[PDB]
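Let me begin by presenting the structure, written as structure tokens, before commenting on it.
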Amino acid sequence: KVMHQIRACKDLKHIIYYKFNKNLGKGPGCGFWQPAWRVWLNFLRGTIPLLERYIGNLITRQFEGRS
Amino acid sequence: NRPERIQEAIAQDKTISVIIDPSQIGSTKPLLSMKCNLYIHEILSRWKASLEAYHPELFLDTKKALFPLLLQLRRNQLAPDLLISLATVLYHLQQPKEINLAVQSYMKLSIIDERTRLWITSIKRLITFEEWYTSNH
Amino acid sequence: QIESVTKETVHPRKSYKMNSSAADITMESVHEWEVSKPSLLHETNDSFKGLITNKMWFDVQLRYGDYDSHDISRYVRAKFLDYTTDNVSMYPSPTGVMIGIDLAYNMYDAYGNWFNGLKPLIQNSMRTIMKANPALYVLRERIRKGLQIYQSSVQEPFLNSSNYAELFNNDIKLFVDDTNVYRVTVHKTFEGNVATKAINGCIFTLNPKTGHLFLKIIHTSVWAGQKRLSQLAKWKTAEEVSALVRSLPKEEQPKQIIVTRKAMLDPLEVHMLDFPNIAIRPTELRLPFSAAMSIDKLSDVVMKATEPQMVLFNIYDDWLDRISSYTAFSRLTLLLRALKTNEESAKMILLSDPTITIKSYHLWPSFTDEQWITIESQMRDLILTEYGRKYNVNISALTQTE
Amino acid sequence: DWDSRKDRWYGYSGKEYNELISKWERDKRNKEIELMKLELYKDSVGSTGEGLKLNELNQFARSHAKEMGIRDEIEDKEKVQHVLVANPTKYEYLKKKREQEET
RNA sequence: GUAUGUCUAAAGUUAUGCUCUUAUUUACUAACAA
Ligand SMILES: O=P(O)(O)O[C@H]1[C@H](OP(=O)(O)O)[C@@H](OP(=O)(O)O)[C@H](OP(=O)(O)O)[C@@H](OP(=O)(O)O)[C@H]1OP(=O)(O)O
């Protein structure tokens, strides 16, 4: 489902670059990492619960046997 | 200084029995080393005579390959596992009726390995020449 | 004007490690060199600045391109001024040379500094290697096999019955058979099915001129390590052979190596990449050397073997003394042939007379030349008999055909 | 043209590489007894072929074959004399004694 | 060729009609060769 996040980032890049490279030509030297960074933060927000559950159960199994 | 290193060494170079006892391998060290080290010098000298008959090009580098052994043997840098296998080759090389036993012993010697190959391979040329030398004689 | 061409021994990793690179060759100079500014090979106008070097380095940089990364020059340049200007895996000089080979496209290129009058040599070198490096040719052939498009075209013809004469020609050779490397005791199990267990075997490693049969006796310990042993047999064989070759000197390194099993050629090609001068010869003519190990004393020695050891022999001794090697080899060929047909028959022929005695060193019974001749004739009859039995057309044979 | 666009390094003089040389060119500017002799006392002080003779014997195989049993005989000669030419070691002596008579 | 499953991996627990000789079949099995 991280494909969504990845896709979003791609979209941002496409958007950003072509507002970043109006008169400027092509090349790699654009920075501006904000919105993508935002995306990743929100992905982490989404997943923090999921990983608390998942890894929770995992380490529980490591410690307590499986039910 | 260097003159007394010439005197003591060249005097010692002409002072040895060119013999390998096949039972003294079991004993523990410079005796077998220098026996072999100066037996090799006789294998060198027998070459030096018929250098016109034999092909001399490979020998010129054989010399440089042998130089490690000389440095190993007179110091006893050479390992017991190597030395026992090495002396086994040279002893069988003495008797003309141990040519099977000669290369036999050489193969079990060969079977870090960068100049060790070079010199060990150089020893095979010493058997190769000696085996031929006794034939064409 | 090079003082020393030393190889900086890196880990095996370096070959394929891509994040970093230690220099493969380090180049100690006699005088200071005044190398040009970094540039590509085909970039002709190499600028000689006032900077000098007392020491260069040569790195190879193998790559496997795609439909998108199929230019090499750019890549090699990148590699050069990546690893130089990176604080991991420093070269002794920051000035040096870097070659890179696109294995997927056969697109060699190299970038870096240039000693004066060096570039042409490098260009020519690369051209040569690409035309025919052994390893690279093997690779192309491997890929070709992978795509089932292998054009069956050999430069040197195979050892057929006609070229058998020109086998040997005052030329140092070696001969290899991998047939009795993986022998098996078939024994029952508790479950009832068969269980194959390895026995000690050999590496039939013969020299037709001298008659010096080397054979490294395969101790079963070497199988105890791994599984899938039929392939592993080939690998150990070729490995052992390679090792043997390495051990021998540049003069006694045998030129044309002949192989019985044409399937066992494939890994040999690989383990012969240590030294390119040793030509391979796939024999068209199958020689009986499976039955070679069913000679009494040989089999005896094989059984005797306790460890990774070789015990060479002279496959024919007295014969050499009497006659040229070829003559001896014909007799040997006959004998082995007969053995292959039938062991009992062979032994019978050998031990038809019990008065004759096999010499302590010799593998074979020392006969007088007329009785020897008779024996040979008998053997030949045995072979013909076998042919008659199986092939059912041993009567109307032409000379060459025979 | 992908790898051209990817090209992390593209469109440059070696301004960064000249700075590396500058950093290292500064670093350039900033910087047996008897046994040798014991070994070097000995000299170094520097510091077709025979198969053609088979090919002749196999050509001599053509001679005995061309004398007796070429094609007419199926088994009686061209197979029997076939067994008695080229294969056995005795055929060395058959030529050798013809050489010895020729000498 | 495997999953898988056993095995080994060193320290001493204080008691007084048949035997035989062979040759042939068939079956099964066989990461052994063809
Ligand atoms: O569209 P994408 O598949 O995500 O690939 C883009 C795209 O390259 P393509 O158009 O060749 O696909 C961009 O090229 P332009 O459309 O902007 O011309 C390029 O952006 P730059 O031109 O700014 O380099 C960017 O490359 P980069 O990631 O180096 O910015 C690259 O993304 P990929 O390199 O991940 O394919």
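By Swiss-Prot numbering, chain C shows 1677-2078, in order.
Cβ atoms are placed via backbone N, Cα and C, with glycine included.
Database features, via Swiss-Prot:
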MUTAGEN   C:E1684 to Q  No effect on viability
MUTAGEN   C:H1687 to S  No effect on viability
MUTAGEN   C:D1700 to N  No effect on viability
MUTAGEN   C:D1853 to N  Reduced growth at 30 degrees Celsius. Strongly reduced growth at 16 degrees Celsius
MUTAGEN   C:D1853 to A  Alters protein folding. Severely impaired growth. Strongly reduced growth at 35 degrees Celsius; when associated with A-1854
MUTAGEN   C:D1854 to N  Reduced growth at 30 degrees Celsius. Strongly reduced growth at 16 degrees Celsius
MUTAGEN   C:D1854 to A  Reduced growth at 30 degrees Celsius. Strongly reduced growth at 16 degrees Celsius. Strongly reduced growth at 35 degrees Celsius; when associated with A-1853
MUTAGEN   C:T1855 to A  Reduced growth at 30 degrees Celsius. Strongly reduced growth at 16 degrees Celsius
MUTAGEN   C:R1937 to K  Severely impaired growth. Reduced growth at 30 degrees Celsius. Strongly reduced growth at 16 degrees Celsius
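Structure coloured by features recorded in Swiss-Prot.
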residue	record	Cβ within 10 Å
C:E1684	mutagenesis position	15
C:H1687	mutagenesis position	8
C:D1700	mutagenesis position	18
C:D1853	mutagenesis position	24
C:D1854	mutagenesis position	28
C:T1855	mutagenesis position	20
C:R1937	mutagenesis position	21
Close mutagenesis positions near C:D1853 (mutagenesis position), where close means Cα within 10 Å, chosen from C:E1684, C:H1687, C:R1937: C:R1937
Euclidean distance between Cα atoms of C:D1854 (mutagenesis position) and C:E1684 (mutagenesis position), Å: 36
Cα separation, C:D1700 (mutagenesis position) to C:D1854 (mutagenesis position) (Å, whole number): 35
List of the mutagenesis positions C:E1684, C:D1700, C:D1853, C:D1854, C:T1855 facing chain A, defined by a Cβ pair under 8 Å: none
Pairwise CA distance, C:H1687 (mutagenesis position) versus C:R1937 (mutagenesis position), rounded so that it is a whole Å: 35
